[PDB]
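Heads up: the structure comes next, in C-alpha cells.
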Amino acid sequence: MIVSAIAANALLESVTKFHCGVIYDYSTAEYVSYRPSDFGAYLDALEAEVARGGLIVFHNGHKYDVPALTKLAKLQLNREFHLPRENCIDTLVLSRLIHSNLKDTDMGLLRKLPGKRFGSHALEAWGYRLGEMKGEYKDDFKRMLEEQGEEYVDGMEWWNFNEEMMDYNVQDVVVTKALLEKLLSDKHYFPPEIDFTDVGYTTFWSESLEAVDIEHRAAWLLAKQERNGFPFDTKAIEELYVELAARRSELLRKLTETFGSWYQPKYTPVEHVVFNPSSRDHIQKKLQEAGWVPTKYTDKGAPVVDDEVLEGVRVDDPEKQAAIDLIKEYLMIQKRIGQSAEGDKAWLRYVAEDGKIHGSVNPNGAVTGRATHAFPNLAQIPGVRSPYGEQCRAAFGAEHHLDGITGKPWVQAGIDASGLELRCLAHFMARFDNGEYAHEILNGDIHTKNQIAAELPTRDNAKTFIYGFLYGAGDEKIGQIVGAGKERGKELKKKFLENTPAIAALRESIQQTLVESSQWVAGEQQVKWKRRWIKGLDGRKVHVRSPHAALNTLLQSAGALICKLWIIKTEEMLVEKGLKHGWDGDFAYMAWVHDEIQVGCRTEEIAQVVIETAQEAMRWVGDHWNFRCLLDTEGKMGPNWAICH
Amino acid sequence: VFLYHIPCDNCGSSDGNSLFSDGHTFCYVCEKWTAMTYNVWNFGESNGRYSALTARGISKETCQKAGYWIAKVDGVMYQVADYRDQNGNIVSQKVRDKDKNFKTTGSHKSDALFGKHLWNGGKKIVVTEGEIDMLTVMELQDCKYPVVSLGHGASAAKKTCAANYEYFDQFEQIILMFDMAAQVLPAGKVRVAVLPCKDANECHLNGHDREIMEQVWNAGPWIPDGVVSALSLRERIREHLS
Amino acid sequence: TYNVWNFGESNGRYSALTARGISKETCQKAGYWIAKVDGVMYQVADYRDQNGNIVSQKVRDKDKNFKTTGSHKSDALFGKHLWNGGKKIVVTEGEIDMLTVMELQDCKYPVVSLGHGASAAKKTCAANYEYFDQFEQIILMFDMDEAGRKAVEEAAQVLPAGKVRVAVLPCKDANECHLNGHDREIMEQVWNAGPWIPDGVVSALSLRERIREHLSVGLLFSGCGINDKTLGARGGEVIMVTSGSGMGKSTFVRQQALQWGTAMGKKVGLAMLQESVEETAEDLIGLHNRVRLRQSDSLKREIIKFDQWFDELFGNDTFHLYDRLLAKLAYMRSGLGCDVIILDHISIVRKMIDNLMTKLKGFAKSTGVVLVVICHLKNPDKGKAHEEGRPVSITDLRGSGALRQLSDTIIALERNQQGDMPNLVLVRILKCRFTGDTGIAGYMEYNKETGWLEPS
RNA sequence: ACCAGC
DNA sequence: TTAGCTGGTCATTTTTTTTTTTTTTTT
Ligand SMILES: Cc1cn([C@H]2C[C@H](O)[C@@H](COP(=O)(O)OP(=O)(O)OP(=O)(O)O)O2)c(=O)[nH]c1=O
Ligand SMILES: Cc1cn([C@H]2C[C@H](O)[C@@H](COP(=O)(O)OP(=O)(O)OP(=O)(O)O)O2)c(=O)[nH]c1=O
Ligand SMILES: [Mg+2]
Ligand SMILES: [Mg+2]
Ligand SMILES: [Mg+2]
Ligand SMILES: [Zn+2]
C-alpha cells in the first residue's frame, strides 16, 4: 500500500503539463520524490504497485487525480495508462461516510480553523484539524512576489515549476498519511483483527463492511458520468431568454402606472421612491393602503406574502384585482430569468466548448445518504407542471448529440422507480401487521387509489399529502394541502391512522429504541440520548438530528441505498453483456437525480436492452438484501428529457 | 460568493443570515447588511441624490451601479456622469442638463469610456454612441452584461476606439449600435445590428424593445460597404450596355 | 532620475527571483537588487565601467516601466566589469537572460549582455568594437521573433568576422526554456552553433546534396517561357508588373485573372481603381467568348442570350470585384477565401509609399496570399522612351526607390508603339528571389481581333 | 423569508 | 408542540522635372 500525491498546472478540464509527484510506501518508508522529467518513472512505479497486487491511496483520486494521469500519460508521452478501480482508493470518499457530520460538531473547534474552513472535507482543512500544517503555498507565494515586487496576476501559480512546490507536495502527502491512519483507526467500519496496510485488493474490500465498497463504486461511476456531461441546446434557451426578457419589461411599465410612487423619509429629508414589484415590502404597503386585511401573522409585525395569499386577496378597486396577477407573473418571470441566464450559476455560464454541461454531484452530502448536486444544480430545473417548464426541459435533451461517425442524433431512455419510500415503509412494518399491507401496493397503483379514497384533485396532491401525513406533520400543514381547516386536518389524520394501526406501533418502537428520556422546556427541549445513530441497511451509522424526524431518517436513508446499488448494478450487467460505456461506445449516463436515471444510447435496440436490464438490476437489488416487498420500476424512451420525465 | 449560514442577531433567525468570502453578512429576514475647470465635484457637496428618469425609464439601481447622479447645486438640476479607470478611481466628470451645458471637469483623456471599471471578461459587448441607450441596455439586461459606451460622440470614433485596442482584444464578439462603422477592430469580431427606429430608446418607448434584444443575441457580421461580388451585378451590367 | 540610488537611502536587499527562476547568488554576483522607495517595490540593475565604478542604474517597476538615473552611455554593458577576456562569450538580448545563463553555467563562462535591446543594438555594438578584440568566440543568443532576426541580421556588419556564431532556441528566449525544463538543450546551443553565411557566401562543402537536388510548381502564367524560368507564382509572393503608359498592363493582368478563375477554380478578388465596375465585367465577358465586346456598337445591342454568357462564366461565386483599403483586402482574404488579390494602381493610394509597402508586405507575410501590384515607371532623362523599345532597368521605379527592396518578382513588357508593328511584346524578368535567373522570357502577339495574348 | 426539485 | 433533504437569492527628414555649361566611350 502506497500513498501518492500529484501536482499539475491546472484543473482537469484543461490540463496539459505534469509538475511533480511524491510517493510514500508502507514497506520501505521512503519519501520517493519525482521531478518534471521523471514522469515515466512515476508511471512505472504506479504500474509496479498495481502489478504486484497492491492498493494506491490518493486523496480526491476518483474525480481529479487518476483521470489527470490518464490524460497526461496520453497527451504528453503517447502511452496508455489505466488504473483498475479495485486498486485505487480515496481518503475523501472515506471521510464523507465516516465523518458525515461536521457542521454539528465543528463548533467548539472554531477558535484552529480560520472560519472559511468551517465544515470542509478538503485536504487543507484536515491539516488544520490534525494540528499538522506548515504554511500554505498560495499565501507564501503571494507574500514572496510582494516581497520581490513583481505583481500577482491571476491567482495562477502552477504555471512554472520551482522548489517550494515539491516541499508543499511533501507536506501534502504527510497530511494524507496522517488522515489515512485516523480513518483506518475506526472500529465500526474496519475490525481491529487485521492490519490494513499490507492486505491485498481481495482482502481489503471483502474483509470489511459493504458500505466501504458500494461508496467507492458509486464515487467511480458518478465521477465517470460527471466526465461524460449533459448535452445542452443553446439556441433554444437564447430564444427563451429573448422571449421572456421582453415580458418583465412590459409587466413593470404596465404596473408602475397603476401603483404610483411616493415620498419616503430618508428639515425632514424625503425621497421619491417608486414601486419595485420584486420587493415584498412595497406590495405589502400598497396592499395595506388599498383596503386589504391579512389575517395571517407569521412575523410579529408583518404579514406573510407568497403565492398562497396572493390568490386569496380581494380589494375594492377592480384595477388592483387584475394587477395582482401581473405581480405574480412578474415574480415568476424574474425567478425564471435569474435561474436560466442571468444568475451567477446560470445555465449559459457552465456550457463547455463541446456543447455540454458538467455539474458536480456529491454522492454523500446529506446526513441520510442522499446525493447533492451543485455547480449548477441539475436536480432543480422546473418540471412540466410549472409554467415555462417544458421549454426549459426540452433544451436538456440527448438528441442534441449528433454522432461523430455517422452524423445522426441519439436516443434517450429514462428509468424511474415507483413507490420507493412508501414501499420501504411496507418493508419495515411488515413484522407488525404480518405483511397484509405489502399486498395492496402490489395490487394496482397506490397513489391513484389513495386519491380516490381521499377525494384529492390531483395525483401530485395525493402524493404530497401521503408523505406529509407520514413524516410527522401538525394539525394544519396537511389541511393546508386542500386549503381547509384543522377540522379536516384532524379527520384525515384519523382516517389514515385508523386504516392500518401499525404506523404508531412502529413509531413507538423507534422511540423505545433510540430515546429514553426527554425533559420538556416551554421554549426548548432537553433530551438525554441513548443512541444518537441508526444502523442502516449496510451497517453505516446514520446520524439523527431531531427525535421527531427519526422515521424520516429511517425511511429515506434506507431508500437512497437501494437506488445507489441499483445504479451500479445496471452498468455491471451492461458492461458484462458486451457493450461499451462512454460517448465512443453505445451508452452513457447523463444525470442521476434522487430517484430516476437518464441514460443516452446510440440505437433503439440498445435502448430496449437498457430498459430491459434495469428491471433485472432492480430485482437483484431487491433479492440481495431480502426485502419483504417486491421492487419494480418503469422506463420511458424519447428524444429529450421532456417526454422522458 | 455564498459559503454558508450563520444565526442572525437582529431578527433572531438561524438560517436567514448568510456569510460570504468578502467578509460581509446578509440577512434575508430582517434585510440588514453589515460589514477648463480641473475640479472634481464631490458627491456630498453638490447635494448628490440617486433619482430616476421617468419620461425615458431608468431604475434607481442602474444609476447606483453606473455612476449617473443628479445634483441639486445652486437651485438647478445637473446630471453628472463619472468616468473611471481600471484601478477604480474617479478620472473625469460630465455635466448634462436641459440646456446641454456641457462642463467637462478633470483630465478627459482621448480614450475615455463609460462603464469600463467593472467589466473585463466575457464574450459579447454592446457599444453605443450616447449614455441613455447604454443605460437602456443595462435596464433590459439588469446590469450584469458587459456594455460600454463612447464618451466622445459618433463623429470621433477613429480616435477613442483606435486607442483602446488591448481592452477590446480580451473579448470574442463586439456588437455596435452606432447609427440606425469602424475598421480598426480585428476582423471576424465586428457585428452591426439594424433597428427599425432611431436608437434604442425609441424602441424602448414604443414597444419595440424585444427587437433590441433579438439584435443583441442574433446580430449579423458587417460586410464592409461596396465589396459587391460579381454575381449580384446583372442589372447594373444590363442597363450599362443598353 | 535624481541621483544614483544608494542601498542605505533606499533600503537595499539582495534576494532571489522565484517567479523568474534566478537564485540570490546570481543577483549577488551581478548587482541586481530591489529598493523600497515610494511604497511600491522597485527592481533595479547596476551598470559598471571598465574600472568598476558605479555609473548607471536601470529602474523597473511591477508594470514594466523604464527609469534611467541619468546620463546613459553607449559603452556600458550589463556584465562587462566582471570579465576582461576569455575564449567564449555569450551575448543575450536582455538582463534576465544573462542571469539565466550565469545560473545554468555555475558562473564559469564570461557572459555579458546588452543595455538597449533589439531596438538600438547597432549603436551599442558599433562603438564597442575595441572591447571585442580580446575575445576568441562570440555566441549570439537572441529572441525567436522578427525583431531578434532583424537584430542578428543587422549586427553582421559591426562585429568581427570569423569568430561569431549564432544559436537558436525553441522558446522566446532562454528564460522560458529554463522554466520549461529545457536545461539540456541550451548547453548544446552554447557549445555548438552555426556560422553567419550572410546572404551571398556559399561554401563549396555545403553542396553535398544541393547539386543532387539540382540534378533531380505553383500557379502558372498564360502566354508562352515565364513559368519555365521563375517556376510560377507561390503563396506569399508580391508580383510586380511595371511597364510604360499604354503598354498593356491591365490587359495582361486581366488575362491572368481570367485563366485563374475558369481553369484553376480559385477565388480571385479583383480591385480596379483605374475604371468602374460596369466595364471590367464586360471586358471579361468579351475576353472569354473570343469576341471583343466594348469596341463594337452593333454587337452590344444585337445580343440583348446575354444571361447565358453571364452565367457561363459568372455562374459560380468565383470572382469578387470592388468599387482603409487593407481592411477590405483582409476581408477578401479571410471572409471570402480568395487566393489572388490584384491591385491595379498604387500611386493614387516618400513616406506614404514606404509605409504602404511595409504594410502590404506584412499582410502578405501574415496571410499567405498571391498578391499582384501594378505601378509605373520613371521618366528617362536621355535617349528614347520606354514606348519605342527601350529595355526597362531595375532602377526606374516610380516612387521612393524602395519598390524593389520589398518585392519578390518583377515582370516588364516592352513593345515598339510608333514602329513597324505594335503587336509583338517582349517579356523581361527583372528579379526572382527563388530561381535567381533574369532576362528575356518570350514573345507574344496581341491578335487585335480577339484579345488573347497568344504566343509566337 | 421566498422559489424549484425529489 | 414542530412534513423532511438540498440549492440559489442580496450589498458600499528624402523623394520627381527644367534648364546653363565642362568633359568621355559608343553607336
Ligand atoms: C414528492 C415527495 C417524495 N419524497 C420521497 C418519497 C418518494 O418515493 C421519493 C421520490 O418521490 P416521487 O418519485 O415523486 O414519488 P413516487 O416514486 O412514490 O411515485 P411515482 O414514481 O409512481 O410517480 O422521495 C419526499 O420525501 N417528499 C416528497 O414531497
Ligand atoms: C499590349 C497591347 C495592348 N493593346 C490595346 C489593349 C488596350 O485596349 C490598349 C491599352 O492597353 P491597356 O492595358 O488598357 O493600358 P493600361 O490601362 O494598363 O495603362 P496605364 O494604367 O498605365 O494607363 O491597347 C494592343 O492593341 N496591342 C497590344 O499589344
Ligand atoms: Mg491531491
Ligand atoms: Mg418515482
Ligand atoms: Mg491600366
Ligand atoms: Zn436578521
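The residues of chain A that appear here are 1-111, 114-268, 326-704 by Swiss-Prot count, in order.
Cβ coordinates come from backbone N, Cα and C, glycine included.
Feature annotations, courtesy of Swiss-Prot:
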MUTAGEN   A:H123 to S  83% loss of exonuclease activity
BINDING   A:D475, A:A476, A:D654  Mg(2+) 4 binding site
BINDING   A:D475, A:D654  Mg(2+) 3 binding site
BINDING   A:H506, A:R518, A:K522, A:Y526  substrate binding site
Handout entry: Chain-mates of A:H506, A:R518, A:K522, A:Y526 with C-beta within 8 Å of site centroid, substrate
Key = A:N509, A:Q510, A:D519, A:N520, A:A521, A:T523, A:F524, A:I525
Completion exercise
Fewest C-beta neighbours within 10 angstroms among the recorded positions A:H123, A:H506, A:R518, A:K522 belongs to A:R518
Fill in the blank from the handout: A:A476 (Mg(2+) 4 binding site) sits from A:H506 (substrate binding site) (Cα to Cα, rounded, in Å) at a distance of 14
Exercise for the section: Tell me the Cβ neighbour count for A:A476 (Mg(2+) 4 binding site), meaning other Cβ atoms within 10 Å of its Cβ, over all protein chains shown. Expected result: 20
Practice task
For the recorded Mg(2+) 4 site, whose residues are A:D475, A:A476, A:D654, find every other residue on that chain with a C-beta no more than 8 angstroms from the centre of their C-beta atoms, and list them by sequence position.
Solution key: A:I474, A:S477, A:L479, A:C622, A:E655, A:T692, A:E693
Practice task
Tally every other Cβ atom lying within 10 Å of the Cβ atom of A:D654 (Mg(2+) 4 binding site).
Solution key: 16
Completion exercise
Of A:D475, A:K522, A:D654, the binding-site residues with C-beta less than 6 Å from an atom of ligand 4, in sequence order, are A:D475, A:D654
Exercise for the section: Would you count the other C-beta atoms found within 10 angstroms of the C-beta of A:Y526 (substrate binding site) for me? Expected result: 15
Problem - Inter-residue Cα distance where the pair is A:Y526 (substrate binding site) and A:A476 (Mg(2+) 4 binding site), in Å - result: 16
Fill in the blank from the handout: Neighbouring CB atoms within 10 angstroms of the CB of A:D475 (Mg(2+) 4 binding site), all protein chains considered, total 17
Practice task
Quick one: pull the CA-CA distance for A:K522 (substrate binding site) versus A:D475 (Mg(2+) 4 binding site), whole Å only.
Solution key: 16
Problem - Whole-number Å value for how far A:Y526 (substrate binding site) lies from A:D654 (Mg(2+) 4 binding site) (Cα to Cα) - result: 15
Completion exercise
Here the Cα-Cα span from A:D475 (Mg(2+) 4 binding site) to A:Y526 (substrate binding site), rounded to a whole number of angstrom, reaches 18
Handout entry: Maximum Cα-Cα separation (Å), residues A:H506, A:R518, A:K522, A:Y526 listed as binding substrate
Key = 13
